[PDB]
Amino acid sequence: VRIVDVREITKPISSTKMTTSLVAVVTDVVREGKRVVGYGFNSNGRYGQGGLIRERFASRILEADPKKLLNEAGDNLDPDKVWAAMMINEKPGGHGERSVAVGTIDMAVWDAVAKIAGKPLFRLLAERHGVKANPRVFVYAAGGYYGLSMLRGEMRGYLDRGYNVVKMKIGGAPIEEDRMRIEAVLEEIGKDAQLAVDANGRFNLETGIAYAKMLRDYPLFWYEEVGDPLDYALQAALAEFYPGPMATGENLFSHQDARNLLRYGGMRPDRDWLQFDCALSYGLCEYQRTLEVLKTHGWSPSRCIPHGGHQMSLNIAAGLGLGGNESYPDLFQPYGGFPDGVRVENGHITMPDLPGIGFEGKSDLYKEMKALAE
Ligand SMILES: [Mg+2]
């Protein structure tokens, strides 16, 4: 059991200059007459880090003594050992681009590890955590970008796709104009679904409070990322004006930053949502440390709905008992989406028992991966 290679390729994202970096972790382990290769990539929103992967991380893994990257029985790779190996010579703090680089590699390490074990990643994770996995995952549709009729049509399209929770953007127009967009969508979906709004961290305290007063008059699913991701005091101050659920975290990339959010964000453990993106935040090895941080603060992993609409998110959700996943209908293909055949029904999908992350089960995506390394 050894990692023979680490291939990477970067390309623009499908339809401003956003990119996706795909990685391949090749091993010497063979399964059912075939070399096991792990694949991984970065969620949308942040630039692919194929550069750092090549320049710094990839070599550390290869130049590492294999006999030191194995589990106890030495019959498989130890994800944490590999993680620690690629993180040598890295100073504390500065959780930005490198978190995306490591997260993409980590995705591949786990994909391979699960394949070598011969089971679905979510099944393996549940096992490692001493519990049974729940293949049924709640998934909401994220969109509502920047008239009212077209917005309505967008949301209606999601409902006719099986979604019962949709999210739209706010803060990109005057507060009264957004009220119009919100009432429009609320009328369109009626009793068939719930609506979430996302400010994308645009608001300062006063604007956040102003929107809170407008938003609280509506039965919203949640109010997301009101201000700067690191302005914990601002988030804590919002509780006074908004009893309803709030969400944030997609732009915090370390367990240290997550710990600070729980210490100083004044969020409500019984109804708020944490959106840390596993893929963008040093990967699953790090996400598990973030979950321990949740525990130390009395939060349940069920409060997590990771940013990033892809199979890795689906696996960690079903595998770690998370609150759900997000999906961007028809976007970021072929990386985003579900395995071929699975569809959204009453706001949920059911994970098929595919080995590893399940990429091989999404033709359009796998063709991309084998074309990189096989
Ligand atoms: Mg968001």
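Residues 3-17, 27-157, 162-389, in that order, are what chain A shows, numbered as in Swiss-Prot.
We read in the header that X-ray crystallography, 1.9 Å was used to get this structure.
The backbone N, Cα and C atoms fix where each Cβ goes, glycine too.
Cβ-based neighbour count (10 Å, all protein chains) for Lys184 (mutagenesis position) stands at 19. Per Swiss-Prot, the feature active site, acceptor maps to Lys184.
Annotation comment: Swiss-Prot describes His322 as active site, proton donor/acceptor. Note: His322 (mutagenesis position) has non-local neighbours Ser54, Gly56, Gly264, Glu265, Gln290, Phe291, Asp292, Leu295, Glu341, i.e. same-chain residues 6+ apart with C-beta under 8 A of its own C-beta.
DSSP assigns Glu265 (Mg(2+) binding site) to coil, not to a helix or a strand. What Swiss-Prot lists as Mg(2+) binding site is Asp213, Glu239, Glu265.
Under DSSP, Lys102 (mutagenesis position) is assigned to coil, being neither helix nor strand in the three-state scheme. In Swiss-Prot, the entry for mutagenesis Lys102 to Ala or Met states: Loss of dehydration activity. The structure shown retains the original residue.
A mutagenesis experiment is reported in Swiss-Prot for this position, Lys184 to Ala, and the note states: Loss of dehydration activity.
According to Swiss-Prot, the mutagenesis experiment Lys184 to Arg carries the annotation: Reduced dehydration activity.
In Swiss-Prot, a published mutagenesis experiment is listed as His322 to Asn, annotated Decreased but measurable dehydration activity. In the three-state DSSP scheme, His322 (mutagenesis position) is classed as coil.
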Discussion item. Other than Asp213, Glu239, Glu265 themselves, what residues in this chain have Cβ atoms within 8 Å of the centroid of the Mg(2+) site's Cβ atoms?
Written reply: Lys182, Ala214, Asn215, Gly216, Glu240, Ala262, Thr263, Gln290, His322
Item to complete: Would you identify the secondary structure of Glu239 (Mg(2+) binding site) according to DSSP, in three states?
Response: strand
Discussion item. Just to be sure I understand the break: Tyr157 and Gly162 bracket 4 unmodelled residues, and I want the straight-line distance between their C-alpha atoms in Å.
Written reply: 9
Worksheet item: In Å, rounded, how far does the Cα of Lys184 (mutagenesis position) sit from the Cα of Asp213 (Mg(2+) binding site)?
Response: 5
Worksheet, complete the sentence: Integer Å value for the Cα distance linking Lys102 (mutagenesis position) with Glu239 (Mg(2+) binding site) is 32
